[PDB]
Structures are given as structure tokens and as C-alpha cells.
Amino acid sequence: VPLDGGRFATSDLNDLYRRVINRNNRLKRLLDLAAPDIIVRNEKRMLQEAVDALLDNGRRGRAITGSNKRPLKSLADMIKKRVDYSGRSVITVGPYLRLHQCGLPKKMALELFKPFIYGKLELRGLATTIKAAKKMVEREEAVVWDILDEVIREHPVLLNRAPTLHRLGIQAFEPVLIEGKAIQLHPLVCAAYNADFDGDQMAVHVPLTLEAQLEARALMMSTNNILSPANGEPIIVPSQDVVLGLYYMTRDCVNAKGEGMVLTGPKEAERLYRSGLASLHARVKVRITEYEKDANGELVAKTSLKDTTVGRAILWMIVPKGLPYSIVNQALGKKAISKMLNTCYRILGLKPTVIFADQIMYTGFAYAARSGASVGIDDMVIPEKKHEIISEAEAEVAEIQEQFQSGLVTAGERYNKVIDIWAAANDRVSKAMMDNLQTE
Amino acid sequence: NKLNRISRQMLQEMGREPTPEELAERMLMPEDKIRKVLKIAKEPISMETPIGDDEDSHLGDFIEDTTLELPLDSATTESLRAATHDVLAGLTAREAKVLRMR
Amino acid sequence: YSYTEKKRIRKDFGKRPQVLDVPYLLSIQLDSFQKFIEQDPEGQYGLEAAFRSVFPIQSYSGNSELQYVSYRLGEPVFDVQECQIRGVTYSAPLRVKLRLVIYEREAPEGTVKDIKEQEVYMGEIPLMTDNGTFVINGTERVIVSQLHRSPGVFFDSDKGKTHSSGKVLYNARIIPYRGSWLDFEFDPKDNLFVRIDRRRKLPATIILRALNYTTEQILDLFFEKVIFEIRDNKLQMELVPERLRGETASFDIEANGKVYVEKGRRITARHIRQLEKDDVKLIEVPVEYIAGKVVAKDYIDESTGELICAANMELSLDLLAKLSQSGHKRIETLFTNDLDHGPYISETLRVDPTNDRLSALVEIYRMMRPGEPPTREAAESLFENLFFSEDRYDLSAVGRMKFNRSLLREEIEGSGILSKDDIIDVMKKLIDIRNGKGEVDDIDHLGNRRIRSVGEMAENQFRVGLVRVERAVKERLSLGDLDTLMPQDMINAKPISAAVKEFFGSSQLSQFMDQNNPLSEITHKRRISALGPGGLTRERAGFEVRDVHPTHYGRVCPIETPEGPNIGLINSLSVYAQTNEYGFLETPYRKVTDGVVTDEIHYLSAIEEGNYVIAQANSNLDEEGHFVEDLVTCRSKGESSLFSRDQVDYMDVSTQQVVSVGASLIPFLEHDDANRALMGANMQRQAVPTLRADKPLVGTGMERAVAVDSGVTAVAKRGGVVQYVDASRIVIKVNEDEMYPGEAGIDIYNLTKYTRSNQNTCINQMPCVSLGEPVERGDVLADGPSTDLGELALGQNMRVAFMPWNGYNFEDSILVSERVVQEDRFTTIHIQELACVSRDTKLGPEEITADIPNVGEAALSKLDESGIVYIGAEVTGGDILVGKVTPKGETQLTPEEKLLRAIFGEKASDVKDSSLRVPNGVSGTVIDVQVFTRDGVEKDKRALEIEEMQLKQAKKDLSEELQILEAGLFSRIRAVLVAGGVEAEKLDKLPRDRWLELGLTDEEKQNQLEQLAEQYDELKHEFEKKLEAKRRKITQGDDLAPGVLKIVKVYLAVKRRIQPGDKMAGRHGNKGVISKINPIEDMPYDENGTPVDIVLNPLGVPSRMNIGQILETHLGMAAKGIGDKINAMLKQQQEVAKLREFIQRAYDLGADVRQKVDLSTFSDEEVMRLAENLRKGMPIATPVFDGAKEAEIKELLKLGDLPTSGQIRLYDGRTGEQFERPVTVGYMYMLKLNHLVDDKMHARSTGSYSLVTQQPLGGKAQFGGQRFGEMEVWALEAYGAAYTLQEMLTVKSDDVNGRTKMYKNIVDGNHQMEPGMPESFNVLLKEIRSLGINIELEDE
Amino acid sequence: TXXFXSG
Amino acid sequence: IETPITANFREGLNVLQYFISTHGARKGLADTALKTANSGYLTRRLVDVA
Amino acid sequence: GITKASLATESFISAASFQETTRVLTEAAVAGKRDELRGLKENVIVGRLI
Amino acid sequence: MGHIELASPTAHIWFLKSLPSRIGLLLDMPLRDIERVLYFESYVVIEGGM
Ligand SMILES: [Mg+2]
């Protein structure tokens, strides 16, 4: 073929074929001319070598080479996909997203969905024909956008991040068109992708057929795969800030400032909590009716007033609707939140648990921001005990040195005793650190 | 080959690569710069020539197919045929037949 | 530094005093290449050595001799800028004076008479620029130095052992610079084997046989002798009592009527001492005792002449009986044991199938060259050429040095070839090691690993090319007339030019230069790699090589290495490190005598270093005085130990010596985890230059030196005064201080302005000085890219708060204020280069023309007559840059199109539109066009306007230089003319050209005026011819590729503003992508109303364990305040009292117990000038490991007005309610990385496909498609998604019918089209058919 | 030290 | 090593302690980088067998 | 083990698409084998519905 | 697809050089002998019947 420059490029197989044909023709000519047996033998052996080279290069003897630097590509070498409707971009967090959604840049969406958009613009009177539609869309003429919105309605795209270690490396999301060049990813699915926002990129794919689209919406939707195929535990679950938020709102305190309030129910409690006199929760009993007992649809609790926290009271309001009032108010934990989500999944079902997960995310983030959590140099608290433990370690070490120079113990024994002393000292200072932070 | 020998000579004595005109002078009569330029034809290059990309890419992989037409073109031609028929339906049978025949 | 560098020094804040300044950063490059080019050094390396190796070229006829006299390098044909423009290697012509000599006269011994001598052109060799980079075919490249084990000798063992693992095997290896390896190794049976050229094992003794050693001689070489005597028909042994140690007596050991050891007694030290005391040297032994032994030499019956036993035969009762019978009275045997004197060689002789020199040579030949039997001459020749001929084998000077040091030779000088003694000595050492006398050595130690810099590699390829040239010469001597030959006829330079061009172009160690920011290139030049030719393949590379060895201390940075696959393979030279002549990396230390630390520094190699006890640099001093600690922390051997001052031989110079230049730039590094510090180091390289760039408020004190050593910044050569300052240029008048310039005066520095770098970033210099300003030597004149007042500016100082924000900073993501875009912070200038070619086609010429088929004037509006977009025009995606028409391959249209065309009467055209358009997602302002048209081609306005413009620019470039030269020399001749012949109001009247005619009274001053008068004309004439040279290349040349009519290059400039998806990072390893840009009113703000710039999530801190960013933030808070305070003082009632306060404050950071340096007072005007510059932004220096320490930062925070913790009340901009806890807010230094969403985001519906595979392929406007690989397929399979997978495998990839049908169906609205087997499967089937196997698709 | 006895 | 690192990142550590660390850090990054490659291989083997 | 088991499978399209293409293909061609397309790999290669 | 008509037969390399040789195994000929006959080193007597 002629490359861009007009220069020629050829597959090596053409050259191999050429050697074969040359030697064969020459053999015929030599046979017709009654050549001696030595020459015909040489030619025949050469022909065998040429066929050899054509079939596999390098199998028998030196591999044939175009130049010494490279060997020719034989059929054997030849013997032993990229896709359309696909794109890629840098990913950024999309907190406001529902679990089944993703942020998709407008331009990307315009390119990925272009034929569908042409068809729809032809169905509606926006363009006379597909060609006019294309000529128009490159211009980006207004109402093309709204049309693109009409096109992706109910449609879902696949998001993928390399490496794809398990099947959740690819998931289906409903695209929300957004300004900007970045794909927006939902925080709950980051775990399954092992994705983070330090510059990771993702690829997007468009399922075309009704069959493929149905496969994506039924089998592949993020919201339909909430738990690991490996452990059976929730995969899409609150992490980092969310926990931080929840833990912050669900924390035991002396609570001298907001103690002693009857909540009048979760609603009034919420009002007051936002209002004034409640900060970082409070030690106050809430009136909220709890219940949701099961083995019966009736549910309902006659009286449900229990010691609780403003954040704790808030949580019940957030559509738990599947019992475990006891589970609430026990203070938040990442493991505890995962267990809560799972239990909600089992008892209250999948769709409703998805809604619960979204709510837990929303609230978690919301409180996480206003908590005021930060890190200063003074937030790393040293223990007064450290200097003491170090002095002790120094003294014991001196005792071991003296005990060594006496000759009571081997070099090995001394080394081991030093290592052991120091290990124990490290444990000690760890304990001291954790104790210093732990009590207040 | 004569051209190559002379270019080699010139590079040996002059101390630089020759121009087309110098090579043409040196060639003899019936050779000019244009003929020297045209003469330079070059053996083809392997499609399997290695490229230093992350996954062992072969030169051939970077060469587009200019022969098979793009799909949108096909769509366009189909639409053109259809609009042509739609337009041929409106005018009288005789004046449509004249166009179709022509 | 003038005005104290405008006094922005601030405070060093660390008490360690550096006795030496940092060495030239680029020196590893510059000095290496300087050494390579040389000037006929007659010294090691530098092409001189190569010529010396290749010449003289012998006759091969006993008459010819080509010999080398000297070489020379000419001046470059083209300047660097031109080389970059025209895609030409920047290089100088190489010539060599050679003399062809007839070799002696016939029958007259030596010295023939006739010699033909000539200077031959060997081609061009690439020159290194000032900054240590090369220009190769227009593009800047760096040659990365290479680390390797190198030539020498090595003694090792195997840690793996046998398959059982219950064994130990020792080995030795000789690696030369050129030629075959030589290996020796033990097998589990303790036999010794040799490998030549890493080939199959041969029993070692063969080589000795090949040497010319007989069996007897070998045995004599390898065994100490036990001598036995026959006399009185009894047997005796000459006793060396030592040899009895550890044994039990197997017979009565007795002498002189005394039994020293009874049979069956264990022989004690006392027994041996008793024997030695009585001088017992001969004892009786039984025949069985001797029967065990191995005889050391042949013995014949000297009466009959017949052989009794051969050397190395094991003795026996029979052989002993025969030896006794024959009348022999002495028997020499080998002394061996099972511990420290093992025989090994004896058994090796047994497994050795060879029996003499010839058979050995034949066996070696067979091993080297199988399938034929050798003549004696061929085998001898091959063996001689293996290790004993320098044309085929060279250890090199360094290799010989290493070898000689290892084998304990007194001198390191010696031959490139091996001697028999070398080999014998290596075998002896290996045998010693096996025996347990002495031990092996480790190879990864940096004493056994050395660096090959640019010079060594270039010389390597030069030597290869030279050898090929010699081959060509040797051939040419025989052919043609042997009588008439000049050196010019004898030498073809093509192979040398080919070797050099190959090295600089296609080599792996030759890399596209990195210039993203100044630090990038600075670091790139100090790069070291274990990869490349003569190095590791990464399969070779395991933990051992990638590890940080202890000897890396002060030599190789333990921090800065790539993340991922290349880890430990690519590294960086330590800051103070230098590579010696042998190629070893040396690090400086201060000599310590008694307790006194001298200021004298010794650069020590690792082997050198291992001898002494070296104290840490932070060790306290009473000043001099003496070492101030009773117990010091020091280094000696592998181990680190506490030591008395008396035992301290040396001491570290600085903490900085351990870390690389990049690692240095990380403040509070001692508080940052190494893995994250690694990332910070590596990421600083990726920082993009910003237009508004500022130096960090927290610096390490290295940021000036980096800007200095990278040549982006412009500095003053000598003291002087600034005559002129422009956006385009700076004119400096020298001699202000010390009056250094003489014999003409002044210097003009042109500035690079809006140049485009390799990565498309804009490189430009801005003047930092003002007209009439006094500057000293080394003072900053212009700032380069990413530099502020001579300090390194890789980013901006932004006000940051650490706190969660609504999940927008989730998982390292970053939230920013719209105010940053408002004030153009983190906005980056970028220049892109687009190019189009018009070439001759078989269908007719491609033409660059404004005339393009079916295009409106709207589309053609910004194009000139030629078809090329005009400078200054704004271009957006789809816009035409260069108009071009290509001849159509042509075809008649479909009848429907015939009708359409006829209806609208457009009439088709022979040509098709091929014009270059702006790609999607790109755009900007056209800042340049370059057009090159074939020589003697029809040139239009295109190549005339630009040409004329260049002629005007060049002419103005002469007028300005002659203006500066005139007002530079006449202003000096005037001060000379006035002295003596004072003519004030008289000289300023007559024309300037008449000032030369006026003489002066006889005196040495007249000579001065005369010299100035000669230099004026000389220099002027040089600038005139300088303009001529420019008026030549513009109107001739360019040298284009065959077939190409014309090439157009369009430079478009684009400004990119920070947006969601862009990547920002700090120096501590904290990186993240922008996820949200929220308006200013939503931003968290301080009580006085100041909103923060960035919100970083605190959750990124605790797991990563990079504390420094916090400290940087705290100090940054402090700094944020103090400058602000100064600003207030500046605002109202500004007085030197404020200066009292400032001097108080810097000297207060100093007043705090430990003070690094002190500075105070100075001129009030200077104080005022300095005051504004430092007031706007306070600076800070916090050195690596000797940094600012918490209490001092607290103090600054106090002057700052606190909070001491560094936390402040923060209000939520959405509510107005305060965040429920105090939050740390401080100025952090943050960089915008080269990874930008604009570059990375792409998408495709349908597009270009590949020829053979028919898979979607990336076009020039069509983005191409993502790879759906095995694992993704697995993903779809596990979902049981069959139709999605099928879509991936057919319609969306290689099926023409499937994709066309899918597209049509989609634009018509439909279900999935019928699949077709992927075209690559049909390809596979057809390819299997060509293999001759029948493949059959079958029905059910 | 941390990870890998480093950290 | 006999001697521990007394310092804590809040205090900051002597240069020797840091250097003696870099080794561990490097071994770590190299470990993770190789680990992705090996894990991929295991995954492929299991996929091929199941 | 998983390796030997992986190498075991009878179908030749799958086996040849795994590894050791030449050996697999010669033995298959000699034996005159027929692939029934029972598994996933065969069909993926075919471009069929798995 | 096309073809080339050989003036003299040529043994397929896969069925010869792949070990153990299929041709060799069928004809009960060791690799060395098959090599020697195919590449003209020596003649291999056939069908003596006495
Ligand atoms: Mg990441």
C-alpha cells in the first residue's frame, strides 16, 4: 500500500512468497535444462528452506530477515478489540448523583450518541434529513442540545476502569448531561472500581440494541449490584467523609448544653436541632415512634421514647423504615454503617435499601462538611510518657550492655534482648498515645 | 547505481551532500535535476516494522483504509436516492421519465 | 545580589552552615562532553583515544601504513535556532590529518621515504549546548547517563545452591570493556569449569593447556609439595609440623630416638611446637601413608628411560614399589586437605578430556565454531584473539584498574589484554575462596558500580564507526592502484557518521528532552539509568538492583525514583555528588583532626569511604574551637555507630547531600513519609508554568540555584550598569564595579519571547531589571518560565482550608474558588504546532491555495492569498489553518448525485479539499507561520512576504547592535581623549566618525585609543558579515524530502484556565483532581470576610502520613499575616520605623535561640524598595532536615497574631453559620500538573478503520476507539450479557456489514443487526488456509 | 517504621 | 537495626533514620507495582481453568 | 493443577486461542477434529452469542 | 486465494520440526533420519520385499 508520503509499505509475506516463487521457477528452469544432480539438489533444498520460512520463520535454521535487525513475519507469526461508540475522560466526584447516575460531559455525549440523535432529529422536524442534521449538529445550533436530552432519555451507558479485576469494574449508569470535560462518578461505587480522584480516567461505552440496553438496565446497573459476588457483603457502601459525618452526628457527649429535651417526635427534634442549643448531637430523649416489627405487616409501637442524640434522632427521620431503632443511636461506625445497610437490604428489600443508601450518603456528606473536622499540627497528640519510656529503655539497654561486657550473655542473646526491650517500648508508647487521645 | 556512486564521490570530496543539479551535472548529458529527483524511487517498507509504543505496535496499525467507504456516506446516498424518488413522484410522469432517462 | 537580591531572602531558619556551595548542577553532562570533544588532550577518552586505538592501519601487504596525526572540529554550519527551525542536527564538521606511509624500504629494515598526507572530512559530530542538551533534527534531546556493574573482576557465590540446596558453590568472572567474558565456577563435586563468552562449561584446566602449560606445570602451579625420601630401604617424609594440625597420628611420629606422637594420639598444638623446637624436619612413614598421595611430577626409571608414573597420578603400592625399585630417592607429592588446601585442579584434570595445548585449542575452536575441524593455525589464532589481542579484547583503563585492585596488584596501570598470570591469579583466588582463605565480594556496592556519561557512550559509538572505517580502509589498500593513493581516496567516512547519527537518533539513552518546567530539565540532565545498551532488560532486574543500597548515601537519591515499573532502575544524582575520571560517584566530606573540623573537603569514593569513621553534619560544634559532643553519631562500614571525637576522621557537609535536587525542594521533608515524598519529588517535574507565577511562601532555599543553573534565567556576566531594558532585549553596560571590561565595552542580551517547547508550553523570559540599575556578578537579569525574581516558581501560593466539603473533596478530589480563575491563578499559556505538506502525486501536484472547492468566504475569511491563515486571527475547532487541494482519485458520481448537481449546477472539480483544520477541543490565536517551498519552485507572495520581513528584522538586528557597539566604544574613547587633550565643548560638535582622526600626545594612552580603533572596525565587520550569512540562508536552502513540494507550519497559541478534571498537587505528595468550582459566596471565609482559595479534605492526611503539608500550611498562615501586616504599614504613614520592625522580626526568628544567619540595617532607600517586594509576599527558607521547627513557627504566628495551633473560626458561605470546630487555614504552595482534561477527554461514534483488521482506528479528526480486552469480556460474561458482548465483538468493531447496518438501523431506529463473523476471524481462517490446513465451516 | 519495617 | 527511630513525624527525624527508611519505602512501591502484574496472571489462570 | 487442567480442554478453537498455537493446530489438523462451540471462548472468537 | 505449483514436493515444516514429528512418528523415522532424507543428506531404502 502507499503510505501518506506516497512511499510503499508491504507485508513480509509478499517477500517470503517472492523467494518461494523465484526458487521454484528457477528449479523448473534447471530441470528443463538438464542440470547436474548437485545443482538440482541445492535448488530443491533451497525451495524446502523457502517454504519453511514462509510457513514458520525461525523454526528450522536462521530466521529470514529483511535486514539483520528484523526477521520476516511468517504465517505462523501471523497466527499467534477496539470499539466504536466509546470514549474516555478524567473522573471527578459527583456527590449530588443518585447511585444509578453518572455525570457525562455534553461534548462526549454528543459524539457517542450521534446516530441516534440524527434519527430523532429526522423523526421530529428539526432537520429534513440525516445529512442536514449532521451539518447542523457540528455547528451546534441551538435545540440540538434539547434533542440530545431527548435522545438519552432512559438510556444507560457503561463505565469501565482498568484494570477490570471483577465484573464490577464495568457498571451501567444513567447519564446526566453536564458542562465540563470530566466524567462525574458516584462516591459509593468507587470501592468496586478501586477508583479514586487523583487523576484516574474511565471509559464510557454505549449499548446499542434494545437487547443490549435491557441487559445493561437489568443486569449491569450499579443500583442492582449493591453487594459483592465474592463475600456477599455490600460493595457499594458509605466510605470516608460519610462515616466521618455520621460518626460526628452520632457521638456520645457530656451534652451539658443541649441535655434534657423531649423531642415531641423526630420532626420537632429536627427543627430544634437545626435551630439552636444542639451541637454535635445532644443527650436528649426523643419521642419518635420507632417500631417496624416483622412477621406481620402491621408494625407500630405504642410508646417509643428513648435516650438519643440530635444526629441519632435525625437518622431515624432519614427513611430507615425497616426497624432497628436499637441499631440507631448506637453511634456511627464504618463497619456499623455497612452492617446497617446490609440488614436494611435483607429486611427491607433492594430498591428501598438503595434509597436508604442514597439518604445515608447525602446526610453523611452534609454533616461531614459542617462538622469542622480538620487537621492541625497540635491534633497529633504526643504522650508525656514517651520521654519516660525512652529513659527507661536507655537504662535497661545500659544494664544489658554491662551484663554483656561481664560475659554473662552471648552477643546473640544481647541483640535479642535489645530488640525485645525496644519492641515492648514501642507497644508502650503506642498505648500511651491511644490512652492520651482516648480519655478527656 | 551510477547516481549513488557519484553522490558518494561528491560527498567524499566536496564535504557535503550534493544537490540534484550537481548530481545531474556529474551524471552526463540527458540528466537534469528533475530527472534525478524523479529517478529516486525507493523500495517498500515492512508493515510489520516495529514502533516504540507501550504494547509492541506495528507500523501497519497506524495506516487507515482509504478504499472502503465510511458508513455515514452510505446513509447519505440512501437518503439521496429516497429524496430523489420523492421528488420524481411530484412532477408529471413524462417530465419525471425524461429526467430518469437522462 | 543587587539590593540584596531585592532583599526577599527572608530567613534560613536552620543553623547548619554549609562550608561549600552546591556544585554546577549540569556538570555531569557539560564536563563529560567537554572531555569528549577535547582539544588533542593526549589523555584518556575524547575521540583522541579512539583514533589511537584504530590507528595505525597496517598494510596487509607489508608496505602500506595509514596513520593519524591529529583531528580538528570546525564551526557549526547553522546556529541552534536554525537547526531547530529546519530539522537539522546541530553539529560541527570533523576533519582528520592522516598520512599514508609506505612501510619501510625493500631489504632496508624500516623507514620508507615517500608519504602521502591529507586532511580528510569525517562528517559532522553533534555539539552540546550551554545547558547540557543536544539539538538533533530540530528537537532538543538529553543523553541520560547509565549505571552499570562495568568491567573488572568479580568473585561471588550462589545463594540458591543445589536443587537440594544443601551446598555452596563459588565463582569468578572477568568482564572486559570489549570482547568475550571469562567465567570460572565450581560444580557440586568441587571440579572447576570455565566459560568463554558465556558458552557451555569446559573443565578449567583446558585454558591452561591452551596457554602452553603441561600437566606437570599446572600441578606445580596449584599444589604446595610434600617431599618423600627413600633411603635405608625405608620411607621418610620431610616434615612441616603445621601440616599435622587437627589430625590423629596413624603411626608413631618420632625422630632422633624420641617418639613425639604415639600412634592413635590426637596431634596437639603442643606436639607441633615440640617438633618445631627440636627442628624435626624428617620422620619415618609407612608405605600406606604415601599410597594416599598424588605425585607432582613424571618419574622415569633413569636407567631404562621408561616412564614409571605421570604427573597427577594417584600413588599406589605398585607405583611405590616400582619407584623404590628404580632407584629414585625423592618423590614429590601434592599437599592437600579437605578444608583450606583443596586439590580440585587434580580432579579437574581427570574430567578434562584434553591432553595438550593443541587438543585444548581444537576443543576451544570447536566450542566457538562448531561444524568444522580447525587447522592448528586457525585454533591458535582464535585463542590468541580471544583475550590476548587488544583489537578484539580490551579491559580498558578502568577495568584494568579494578582488576588490579581486586587481585592486589601494586599498580592500577596495565594492559587492556589479559596475561596468563591474570588468569592464573584469578583461578588461584577462586580456589583460595573455596578453601576458605579470604572471601567473596559483593557487586551491587557502588564501588563496584560506575557511571557511563554522555562522553563515554558517544566515544563508544565513535570507536565502533572508526573501526568500520578502518575495515573500509584496509579493504581499499588492496584494490585499485597500490602506488597512487591519497588518504582522501583511502577513507570513507560514511560508517562513522552512520554510527554517530545512529547513537544520537535511535539510541535508548538518547531521549526527547523534558522541558515542562526548569526543574524538569534540571533533573532530567542529572538522570541515571540501569537500562539501555549494556544494561538490565527488566527481566534481569530484580529486588537486588532496585534496592536502596547503603552506599547510595551522598551519591544516589534514595527518594527520587519513578513510581511503577522503572522503580530502582532510574535514579538521580545526589546534590553534592560528582562522578570521577574512573566513573565512580564521589561525595564530599570534611576532614576532622583531633576534635577539630577543618574546612578542607575530600571527595571520597565508596571504597575510599568505607575506611573511616564519619560523623553526621548535624553534630554540635562549639565553633572552632572543637567538636562539642562527648558521643558522636558516625558512619563506618555498613554499620552506623556512636564514637568518640578522637575517632572521627571525617564529617558530612550537609543534610542536603543525601537527597536529589527535586527532593531538596520539599520543605519539612523530615516530617514527610518517603513514599509520598517520592511522589512530591516526581510531581514537581510535572508542574506547568503559569503566567502569574510566584515563588512559594515556604521555600527550602534551593529555588534560586535551580533557576540559576538551568539557563532559562538570564544573568549578568560581570558587574555593570543597565543601559537599556525592553520586552525584547536588555542592554547592559559593564565596568561599573572593578571596571572589568576593557578594549570596548557593553553586552546585549536578547530575550526568548513566546517560544514553543517540546511539550507545547510557552518558554519566555521577562526582564527583572530597570534602566540604570546597578547589578553585580551573577545577578539576576531576566526571569525564565516558571521563575519569580530568580526563584523557582512551579505553582502558586493559595489560601487553603483543611475540612470536608459536601463530598466534593471526596477521595482526594479538590474544590476551588472561582476567584482563582478571576485572578488568572493557575492559568497556563500553551503553544501548539500544526503542520501540512503539499507533495507531488501521480495524479498531479497537491497545492497550498486559498482556492478550495465549495467553500464560502466565511470559511476562507482568515486565509491570506496563499491559503495560509494570517497571524493574529482567532481559530476555533473546524476552522481552516492551511488551505490545500489534492488531485481526486476521481470517479463518476451516482445518477442521483448527477441529477442533484445538475439541479444546482455546481459543476464538479478535478480537485478535492485536503486543507489542514483545527482539531476538536483545540483553538486559539495564530502567533506564527513558517513556509518552506521546494528550491527553485514557483514562489508566490507566500515565500516573499515572510522573507522580506526576515530581511527587515535582520537589518534592524544589525542597526541595534551597531548602535549599542557605537555608544559602547565611543563613550570609552571619550574618557580617554579628554585625559590630556581635554575638549569638552569641542568634541561634542564634530561627527562621531571624525573622533578617530584626532591624535594625542605621545604616551601609552594613545595605544589604548588605537586598540579601541582597531576593535571597532573588526567587530563591526564581523556583524556585517553576520548579516550577510542571514541574507543567504533565507534566500537559499532548506533541503526538503523527495516528492515534497512545500511544507507549512502554523503555530497557534492557546490559554487554558483551570477547570473540573484538571490535576493539582503539592510538594508533599498530595495530589487531586478539581471536582467543583463554586462561586465565591459559597466559599468558607474568615471573619474579616476573606474567602479561602482551596478546600482540601483532611482524610488525605492521616493514612498518607505526609505531615509537612500541614506545617507548610501553618507557616503559610503565619506568612500570610506578616506580609499583610507589612502591607498595612505600607498603606499608611510608611516610615523606617516599619523597617525597625522588619529587621527586628527577621532578627527575631534569629533572636529565637538558634539563628541560621543574621541581616540588619542597610540603606533606607534599599530598605524601602525591598520592603514593598517582601511585603506583598513574605518569603521563607526551610532547609531539608535542618528546618523551621514548631516553636519558631509559633513565634511567627504570634507576630502573625496567631492562633498558635494554626486553626481559625471559619464561616460556611452558604449559611453564615460557623463550622462547629476551629479549622486550620494557611497558604499552601500548589502546582497545576501537565495532565489536563482538555488533552485527555475524547470520544467516537464511528470513524476511520484499519486496512487489514477493519477495526476502528484513530484518525486525525476521528478520535478512534477504546480497547475492550479479555478482562472486560470476562466482565460482560459474568453479567451474562451476551448481546452487549456480541455488540463489542461485531457491530462496534470489525464487521463492515454489521457496522454499516447498525448505523443505518440506528439512524432509522432499530434493533441489533444480524452479526457477521468478525473480519479478523475471516482473516484468521484465510491465514490458516494459506498454512495448508483445511478449515471447514460446517452445518448442523 | 511502617510498611516493610520501613514508611 | 539495634537502634530504633526515637523521633515521630510531628517531631521530625534525623537524616540517617530517613535514609535507612527509603529502602523499606522502595521495597514497598516495587512490591505493589509487581503485585498488580502477578495478580493479573493468577486471575487469568483461574479464568482459563474455570 | 489449574495450569494442566487449563491446558487439558478438548476444543481446538479455545485451546489454540489460549497458548501454544502451532502444536495445538497441528495435532488438531492431523486428528481431523470438529469444534462443537460448547464454551464461551469458541463463540467469542466466532463472534457468536455466548 | 492463489497457489504455487511446486516443481518438487516440499515437506510441511510444522509436521516435521514440531516434536515429536508427526511424519516421523507415522513412518517410524527418528528426527535425524527424516532430516537426512528430506534435506538430501542420505537415501532411505524403501519397500525391499527381500
Ligand atoms: Mg488513583
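Here Swiss-Prot sets the residue numbers for chain C, with the shown residues being 3-1342 in order.
Placed from the backbone N, Cα and C atoms, the Cβ positions cover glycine too.
Of all Cβ atoms in the protein chains displayed, 30 besides its own lie within 10 Å of the Cβ of C:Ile561 (mutagenesis position). Record note (Swiss-Prot), mutagenesis C:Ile561 to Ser: Resistant to antibiotics salinamide A and B. The unchanged residue is displayed.
Cβ neighbours of C:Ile569 (mutagenesis position) (same chain, under 8 Å, six or more residues apart in sequence): C:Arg548, C:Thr563. In the three-state DSSP classification, C:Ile569 (mutagenesis position) falls within a strand. Experimental mutagenesis at this site is recorded by Swiss-Prot as C:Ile569 to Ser, annotated: Resistant to antibiotics salinamide A and B.
Here the residue is the original one, but Swiss-Prot notes a mutagenesis experiment at this spot, C:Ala665 to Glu: Resistant to antibiotics salinamide A and B. In the three-state DSSP assignment, the secondary structure recorded for C:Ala665 (mutagenesis position) is helix.
Swiss-Prot lists C:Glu813 to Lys among its mutagenesis entries, and the accompanying note reads: Disrupts the enzyme's active center. The Cβ neighbour count for C:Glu813 (mutagenesis position), using a 10 Å radius and every protein chain shown, is 24.
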Length of the line joining the Cα atoms of C:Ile561 (mutagenesis position) and C:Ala665 (mutagenesis position), in Å: 7
Distant-in-sequence Cβ neighbours of C:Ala665 (mutagenesis position), under 8 Å, six or more positions away: C:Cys559, C:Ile561, C:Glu562, C:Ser574, C:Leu671, C:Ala679, C:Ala683, C:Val1186
Residues from the mutagenesis positions C:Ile561, C:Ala665, C:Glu813 that lie close to chain B, Cβ under 8 Å, in sequence order: none
Mutagenesis positions in contact range of chain A, given that the Cβ distance is under 8 Å, out of C:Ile561, C:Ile569, C:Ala665, C:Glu813: C:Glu813
Mutagenesis positions (C:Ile561, C:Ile569, C:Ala665, C:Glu813) in Cβ proximity to chain E, threshold under 8 Å: C:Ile561, C:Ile569
DSSP-derived structure type at C:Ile561 (mutagenesis position), helix or strand or else coil: coil
